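Report on the following structure.
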Protein chains: 2
Amino acid sequence: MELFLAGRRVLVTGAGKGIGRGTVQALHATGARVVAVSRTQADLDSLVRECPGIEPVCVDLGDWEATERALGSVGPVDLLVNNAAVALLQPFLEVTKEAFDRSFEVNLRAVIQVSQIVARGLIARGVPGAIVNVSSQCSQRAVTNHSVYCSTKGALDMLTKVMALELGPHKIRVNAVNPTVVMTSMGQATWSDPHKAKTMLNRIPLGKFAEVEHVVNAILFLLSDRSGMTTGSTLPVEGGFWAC
Amino acid sequence: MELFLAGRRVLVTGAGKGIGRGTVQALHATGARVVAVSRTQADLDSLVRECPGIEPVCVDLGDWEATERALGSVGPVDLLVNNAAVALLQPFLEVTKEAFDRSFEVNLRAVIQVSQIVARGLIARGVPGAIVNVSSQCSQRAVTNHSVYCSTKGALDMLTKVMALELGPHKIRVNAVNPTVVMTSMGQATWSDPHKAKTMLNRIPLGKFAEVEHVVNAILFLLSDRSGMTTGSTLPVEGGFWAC
Ligand SMILES: NC(=O)c1ccc[n+]([C@@H]2O[C@H](COP(=O)([O-])OP(=O)(O)OC[C@H]3O[C@@H](n4cnc5c(N)ncnc54)[C@H](OP(=O)(O)O)[C@@H]3O)[C@@H](O)[C@H]2O)c1
Ligand SMILES: NC(=O)c1ccc[n+]([C@@H]2O[C@H](COP(=O)([O-])OP(=O)(O)OC[C@H]3O[C@@H](n4cnc5c(N)ncnc54)[C@H](OP(=O)(O)O)[C@@H]3O)[C@@H](O)[C@H]2O)c1
Ligand SMILES: O=P([O-])(O)O
Ligand SMILES: O=P([O-])(O)O
Ligand SMILES: [K+]
Ligand SMILES: [K+]
């Protein structure tokens with residue numbers, strides 16, 4: 001099923017590791033031109049060795065001022081994948097001001113900032129485009145010790161809908177994908193213990209966690225014109241967790 | 001908190017046992033006039049003995065024609081509680097035509113028929129009113145062997161919403177209540193295995209099942225003018241089941 005990403009310029013945040021890195025790889029291989037944004041330069045360095053021709057951009061997206069100086073000069077971007085996030089887990093009664101702030105600055109405020117930059121350029125060129133926000137299964141279902149993280153993702157699902165509403169007349173689509181655990185570093189830091197994992201597994205009808213590949217496939221579908229009448233949506237990649 | 005039910009005429013379906021029976025008693029105590037509809041006569045005989053003054057109507061609500069003949073002549077009814085239902089549990093691959101038909105005739109078609117009769121009368125008298133549909137936590141979360149039952153409750157939630165929409169201009173509110181397991185006869189036949197109740201109990205934050213009185217409290221709030229701007233909703237009485 002052609003998806004018409006060959007040739008397009010795509011920006012991916014949090015591309016150094018995990019889902020964002022596999023997204024860059026998938027995109028490169030299909031022919032799109034990629035701008036890889038990430039916090040750690042050594043991740044970008046290896047990625048430009050593996051995926052020749054991408055453009056690396058190293059910046060901490062939690063810093064509004066520094067992001068604007070690094071990204072303002074990126075140029076024409078057709079497609080955008082907002083993937084960077086942090087997961088700072090704390091029981092509710094132990095949540096601190098600093099964990100709150102950092103989590104919201106990276107997981108949500110950055111999503112606004114980068115999206116504005118790409119959406120202003122699409123409008124100025126008068127062309128259509130698409131944005132995918134990587135959310136989570138726990139945007140809609142509570143998990144212990146995840147009150148701050150799950151609130152950013154709950155906020156992100158809603159941000160996705162207002163973006164979709166306000167950007168729809170400029171033919172820019174905006175969608176979220178909501179995966180279950182993925183055994184990236186972020187998932188393995190938390191669900192590596194056979195027992196905690198087990199309690200989640202028993203709730204997943206397909207009886208397994210997601211692979212990076214499942215997530216990328218959903219991302220690529222939502223970026224392509226194949227999903228031309230889908231916007232404001234939250235696409236689950238959670239093996240059926242939300243259904244039961 | 002005055003909910004001003006005294007003096008109005010309320011119809012309750014499935015009044016012979018469980019939540020419906022508990023609803024009739026609560027209303028009876030508050031001075032409302034109750035029409036009690038149920039399938040089994042002996043259930044209504046003892047109900048009239050404990051709550052003198054209620055009007056019993058004995059009829060099988062799955063029978064459209066008998067219901068019309070039984071209820072067409074019931075008089076001014078201000079408030080309606082659609083509580084009667086059947087739970088015919090079969091694995092999806094064993095669902096039969098008969099279990100399907102019987103479940104939808106009782107759990108949904110009867111809701112339409114009795115609500116039409118009550119809504120027509122209210123509109124003729126030009127007075128406001130309120131309808132509560134008793135739904136379920138399984139209206140939005142799947143449970144094994146409940147494909148038909150959960151579908152009737154999912155249909156009920158949505159019916160509630162269209163009812164709310166069309167009857168809104170006539171000052172009739174329509175809401176649903178969505179309880180977790182309750183240890184009526186309906187709850188005791190399924191969840192009586194200790195290992196059974198355990199699976200679900202661990203997914204309920206308040207760590208217990210619902211009592212009849214919790215459900216009745218919610219029905220009464222939704223019938224009262226205390227909930228005057230609430231229509232088309234599904235109020236969970238499930239100890240937080242839906243939240244995680
Ligand atoms: N893995 C799962 O269990 C899972 C489940 C549901 C949803 N998700 C979502 O999937 C997305 C990716 O997660 P993942 O598992 O791929 O995580 P990961 O393996 O930890 O990678 C996240 C990437 O984002 C980068 N990043 C984080 N904060 C940054 C910042 N302030 N500025 C620039 N880049 C930053 C990280 O860089 P550094 O490592 O250099 O900091 C890393 O390259 C997230 O939005 C996450 O919430 C993941
Ligand atoms: N108990 C639970 O765990 C639970 C959980 C979530 C939601 N709910 C909902 O709560 C409501 C009541 O449940 P419950 O536990 O109170 O059930 P129950 O104890 O079995 O009582 C149901 C009542 O409805 C009557 N009824 C059933 N079919 C009828 C028909 N065709 N015509 C006339 N009357 C009929 C029954 O009469 P007969 O017994 O004489 O047939 C009985 O009096 C239902 O809508 C049920 O789906 C119950
Ligand atoms: O809700 P998560 O922790 O499985 O992403
Ligand atoms: O009606 P249920 O969801 O308690 O089985
Ligand atoms: K997670
Ligand atoms: K049930």
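Determined by X-ray crystallography, 2.0 Å, according to the entry header.
Each Cβ is built from the backbone N, Cα and C atoms, and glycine gets one as well.
The active site, proton acceptor annotation in Swiss-Prot covers A:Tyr149. DSSP assigns A:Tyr149 (active site, proton acceptor) to a helix. The Cβ neighbour count for A:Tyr149 (active site, proton acceptor), using a 10 Å radius and every protein chain shown, is 22.
Counting every protein chain shown, 21 other Cβ atoms lie within 10 Å of the Cβ of A:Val35 (NADP(+) binding site). The feature NADP(+) binding site is assigned by Swiss-Prot to A:11-40, A:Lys153, with experimental evidence given as support.
Annotation source Swiss-Prot lists substrate binding site at A:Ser136. Residue density at A:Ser136 (substrate binding site): 29 other Cβ atoms are found within 10 A of its Cβ, drawing on all protein chains shown.
Experimental mutagenesis is annotated in Swiss-Prot for A:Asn107 to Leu or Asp, with the remark: Loss of function. Probably due to defects in formation of the active site and binding of coenzyme. Other C-beta atoms found within 10 angstroms of the C-beta of A:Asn107 (mutagenesis position) number 27, with every protein chain shown included. According to DSSP, A:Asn107 (mutagenesis position) sits within a helical segment.
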Specify the secondary structure state of A:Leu27 (NADP(+) binding site) as given by DSSP, simplified to three classes. helix
Spatial separation of A:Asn107 (mutagenesis position) from A:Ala15 (NADP(+) binding site) - C-alpha basis, Å: 14
Of the binding-site residues A:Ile19, A:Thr23, A:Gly31, A:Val35, A:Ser136, which one sits closest to A:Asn107 (mutagenesis position) when you measure Cα to Cα? A:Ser136
By a 10 A CB contact count over all chains shown, which of the binding-site residues listed here is most packed: A:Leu11, A:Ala15? A:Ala15
Near ligand 1, which of the recorded positions show up if the criterion is a Cβ under 6 Å from one of its atoms? Options: A:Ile19, A:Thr23, A:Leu27, A:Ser136, A:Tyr149. A:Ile19, A:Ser136
Coarse DSSP state, helix versus strand versus coil, of A:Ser136 (substrate binding site): coil
Within the set A:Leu11, A:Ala15, A:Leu27, A:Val35, A:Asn107, A:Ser136, which recorded positions show a CB-to-ligand 3 distance under 6 A? A:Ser136
